Amino acid sequence: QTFXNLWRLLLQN
Amino acid sequence: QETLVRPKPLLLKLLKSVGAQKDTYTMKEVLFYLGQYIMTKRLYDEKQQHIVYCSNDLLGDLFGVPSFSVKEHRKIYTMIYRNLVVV
Ligand SMILES: [Cl-]
Ligand SMILES: [Cl-]
Ligand SMILES: [Cl-]
Ligand SMILES: [Cl-]
Ligand SMILES: [Cl-]
């Protein structure tokens, strides 16, 4: 996984 | 819904370094700009991109850790909340 998608999963609780 | 926040000085500096231009933010805005900051500065491990290294970055001084994992949802929020005031 990309940092971009991992952080989006974080933001998108 | 939204939660409005006022970053403390070092967080405010970080936010503005990636385009933020105000004193009061939503939490969604704070989390966006932090993600943008980490990505822009390529702080994450190139191979295991959940790992963020920040011991030689302002982010380490903000969070008070040399590194963390993007999967630590609670700890990240705790480290962000220490650097802002709600409402
Ligand atoms: Cl919010
Ligand atoms: Cl500060
Ligand atoms: Cl820095
Ligand atoms: Cl956690
Ligand atoms: Cl608070």
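By the numbers in Swiss-Prot, the shown part of chain B spans 24-110.
Determination method: X-ray crystallography, 2.0 Å.
The backbone N, Cα and C atoms fix where each Cβ goes, and this holds for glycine too.
Swiss-Prot has this to say about the protein:
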- B:26-109: domain 'SWIB/MDM2' (DOMAIN)
- B:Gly58 to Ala: No effect on its ability to induce apoptosis (MUTAGEN)
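Residues in the domain 'SWIB/MDM2' (B:26-109) partition by DSSP class (helix H, G, I; strand E, B; coil) as 38 helix, 16 strand, 30 coil. Non-local contacts of B:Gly58 (mutagenesis position) by the CB criterion (under 8 A, 6+ apart in sequence, same chain) are absent.
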